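For reference, the structure discussed in these notes is given below.
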Amino acid sequence: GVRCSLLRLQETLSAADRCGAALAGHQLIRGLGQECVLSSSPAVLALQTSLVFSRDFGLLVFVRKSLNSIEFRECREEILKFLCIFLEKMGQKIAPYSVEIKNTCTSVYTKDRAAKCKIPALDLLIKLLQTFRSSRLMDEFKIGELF
Amino acid sequence: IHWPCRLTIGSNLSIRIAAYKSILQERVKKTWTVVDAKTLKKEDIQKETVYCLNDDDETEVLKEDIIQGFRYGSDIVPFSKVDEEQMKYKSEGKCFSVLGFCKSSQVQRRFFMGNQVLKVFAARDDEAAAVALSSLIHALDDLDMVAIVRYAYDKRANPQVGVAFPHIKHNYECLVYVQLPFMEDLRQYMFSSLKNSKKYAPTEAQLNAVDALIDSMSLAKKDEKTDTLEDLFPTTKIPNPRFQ
Amino acid sequence: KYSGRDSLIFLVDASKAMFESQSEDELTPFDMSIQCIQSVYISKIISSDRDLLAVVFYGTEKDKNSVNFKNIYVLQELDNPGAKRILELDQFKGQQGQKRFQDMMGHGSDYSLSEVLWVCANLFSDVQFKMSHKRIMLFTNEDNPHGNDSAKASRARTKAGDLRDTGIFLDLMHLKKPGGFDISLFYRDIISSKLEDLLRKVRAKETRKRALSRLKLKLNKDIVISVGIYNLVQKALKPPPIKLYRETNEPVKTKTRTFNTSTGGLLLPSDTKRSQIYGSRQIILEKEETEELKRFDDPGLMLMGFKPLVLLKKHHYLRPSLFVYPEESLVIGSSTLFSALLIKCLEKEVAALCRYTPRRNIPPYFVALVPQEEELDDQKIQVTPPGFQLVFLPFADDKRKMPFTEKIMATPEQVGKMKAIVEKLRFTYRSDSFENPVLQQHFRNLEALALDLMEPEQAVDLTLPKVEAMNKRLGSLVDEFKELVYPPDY
DNA sequence: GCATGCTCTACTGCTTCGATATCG
DNA sequence: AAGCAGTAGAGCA
DNA sequence: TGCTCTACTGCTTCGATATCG
DNA sequence: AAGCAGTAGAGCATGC
C-alpha cells in the first residue's frame, strides 16, 4: 500500500505553507513507521527494503533535499531516529546501502545547527560502525579523513 | 592630565576653560599571555581565524567577500563599509555649548548614567577668564539653577548632554559635569505597590522590632556639644582588595 | 506573560464614499488611512518587531479568504512585519495607486455585516502563539451601515456581544467628516480623529521587562531575603553588524584555531596556560588559577550597618544606579518584612550600607541602599517605584587630585545680571524628548535603503540649541556682560 | 521469589535574549 | 583599530 | 642662537570579541 | 534569566 505517502511526502514540500508540509510529513512518516515494521513475510520485507531504497525517490533523497530550511526538523528527526530501529529490524543485508547513509549522516551533522537533531546523526553512525566490524567493509569508509 | 576647551553661552560668550577628570572605574594594565604546554613561550603559537563559508559542505573563502550586512525585520541588507563612510554622522569638532538652564531641582538623584565625572575648573595664564567663571559660579550658587551642557571630545566622539552641578568650596571653585539619558534609554513599567495591602500589613510589635533594629544597628554618633556628625567606616578611603 | 505578543487587525472601509475627495482638493481619507498604516508599520518594524499584524479591506467586489463570504478580501496574514509586504503596500498612493486598486478589485457592493467581524474572529482563532492584546483599529467613516433593515443591526450587536464574550477589543479611528464630535450616532453598544500621534510619535524605541538578577541579602548570617535587581537605564546602541558572503546573499559563520609551534598541526585548548612577563621573569599560571584568584565571596548582598542620608554626597558615583525589589518566589513572606522596613526607613530617613557580589564569582563592591516611595493620583499616574535604589561608591584610586593651588575672589554685582540672564534662559527641564542624534540618523539611513523612497531623510538635530532664539531672548546685554568688570582689550 | 508489563513526576538540559568584562 | 595634543630630535639658518 | 616642523606617544574614543544568567 | 520538553531513576502489577 506504500509509495503513495512516499510520493505525497516528496511532492507536498515544494510550495509554500511550511507548517502544512511539516504536519503532513509527521502524519505520513508515522504511517510508514506503522505499516513497515508490522509486516514479517521475508520476501515482502525485501520488497519493502527495495521499495524505500531507490536511487531517485525515497527517504534518503527526501532528507537530502529540504535540509536548507528550519521547518523540516520534526520529520527529519523522526526519520533519523526511525532508521536506528530499521537497522535493527534487519541486519548486514543492508551493507550495499551503507556508504550513502554514512555520507547522509556526515553532511547532516556538519551542515545543521540544532543539537535536537545533530546527536541522532552520531547515533546512526555509532550504531552502524559498531555493527559492521573490521573487515573488507571498512575500506569504503575513508577513516583517514573521518579521523 | 590637563584638558583645555572653550565654553560658550548663546552666541559669543567664549571663555577658555580647563578641565580635569575625576572618579572612574579603575582597571588593570597587564595582559594575560597565552603559553602552550612544553614550551614556556608565546612566539611559537599562531592563533588565527579562518573565513569558512559553511552553509553546506564547506568552501573556505577569503576576506574580500565580506558585505557588512545588517538586520532589518525579516531580511538582511548590504551597505558594508564605504556607504556608511559616506552617510555617517558628524558634529563638527569639539564643542562645550550651553543649551540653557533650569531653576527646578527636578533632575533627580537616579538618572546620572556616567562612566566618568568631570571638573571644569579654570584656565591658566593671568586667569581673568577664570575669575569671570568664578563670578559665574558665585552667581549660580545661591539658588537651585543648574546648567545643561552639550559636550563632545572630537569628531570621532559622540555628542552628549548632561548636568553641570555647582561646587563652591574653600580652596577650589568647581563645576562638575555628569552625563544624562536620552528618551530611548528610559524604560518605565508598572509595579504593584505595597501601601494599600490586604495580606502584607505588618503589625505594631513587629514595627517596634524593626525600629529597635534600625536603632541598634546604626553607625553614626554625635558628640562634643556641636552636633557635627562623627561617622567611622569611610567607604571612600578603604582600598580595593582585587589588585592587592 | 514574558514571551507573549500582541496582534493587530487593520480594517479598511471601501464601499462608496471614503474613496471620495469629500468635494475637496486637499487629500482623500483613503490615502490618509494608507499614510497611517505605512507609518505604523515603519515604526513597529524597528520598535517592537515581534508583534502580530494583519490588514483586511472590506466591502469590495471580489473576495479571497478562508471561508468564502462576499465582499471580504485580505492582503496579509497574521505575521511579523515584512519589508516586502510594506513594499507592496506602498504602491496604493496617488491617482495611479487608486487606479491600481480599482483594476485589481474595484470597490462597491452591498457590503459586509457581522461577517467581517466573523472573519476577524476566525483570523484570530488560528495562530498558535500566546496572545495578550487583541485590538482592531477600524478605518471607516459612516455611522449607520444598517440604514435600511433592523435585523442587520440586531445581529451585528449580538455578534459584538459574542466577540466581547472572549473579549476582542475594537476601537476605530473615525475620520474627520465633521472634524470632530457632532455625529454621535448609535455606534456605542459595540465599542466600550486623533492620528498625528500615529503619524510621528513612534520613531525608534524598544520595549522589554526582565529581571537581570535574583539574589539574596544576608543581614547577620541567618536573615535571608530574596530580591530581584532590575536595571532602568539600559544604555542601548545599534543591533550587531552581521558578516555576509558577497554574491549569493548568505552568512559566513567563520571559525578559529591555534597551532604552529614551527612544526605545523593542531593544538587543543587543553595544553594551554596563562602567563605574565616582567623583563625576564615570567609568572606562569593555569586558567583555573587565573579564574580562581578572583574569588572573594558567595553570590549575594551583605549588610554592614546603617548610615544617615547626609554624608553620601552626589559628587560620588561610578555606576548607573539599579533598583531592587522583593519577590515571593524563593523565601515565603519576605515582602512583609520589606514593607515594615520600608515604612520605618521612610519614617526615620535612614539608608543602609552593603557589600555586593552580583554574579557567582566576582570581587566585592560597596553599595548604599536608599529608600524610595511611590507617587499617584486618579489617572493611574504610577511614576516612581516603591523600593530601594543602589548608589555605587569608589574605593581608592578613582578620586584623583588637581594641583589645588588656585584661589581668587570676586565681587557681588554680577549676581543680579546673571539672575536676569538665567531668567531669560529659564525653562522647566523635561519629562522626555531629547532623542538620540546618531541613532536617529542611523535608523533613518537604514530606512532609506529599506524602503528605497528617494534618499536619506535628514534626521533633524535636537541636541543643538536655538542660537537665534536665545540671542533674541537675551538681547543686547552681551557686550556689557563681557566688559562690565573685565575688559580684555588685548 | 526472580525477570517482565505499566505508569510516574522531578531533574536537567538546550534555546532565546539580554547584559557586562576585554584587547585593540 | 582610530585621532589629538604634548614633547624631544632635524633644517634652514 | 630661538621659532618652526616632525616623528613619536600617552591616552582617549568606540568597535568587534568574549562570557554568562 | 525565562521557558520549553523529554529522559529516566523509581516504584507498582504480572508471569514462570
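Chain C is numbered as in Swiss-Prot, which gives 31-222, 237-534 for the residues shown.
Every residue gets a Cβ built from N, Cα and C, even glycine.
Features as listed in Swiss-Prot:
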type: ACT_SITE; residues: C:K31; note: active site, schiff-base intermediate with DNA
type: DOMAIN; residues: C:261-468; note: domain 'Ku'
type: MUTAGEN; residues: C:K31 to A; note: Diminishes the ability to form a Schiff base. Abolishes adduct formation; when associated with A-160 and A-164
type: MUTAGEN; residues: C:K160 to A; note: Abolishes adduct formation; when associated with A-31 and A-160
type: MUTAGEN; residues: C:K164 to A; note: Abolishes adduct formation; when associated with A-31 and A-164
Return the single residue from the mutagenesis positions list (C:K31, C:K160, C:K164) that has the minimum number of other CB atoms within 10 Å.
C:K31
For the C-alpha pair, I'd like the distance in angstrom between C:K31 (mutagenesis position) and C:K160 (mutagenesis position), rounded off.
8
Local backbone state of C:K164 (mutagenesis position), from DSSP in three classes:
strand
Three states by DSSP: which one describes C:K31 (mutagenesis position)?
coil
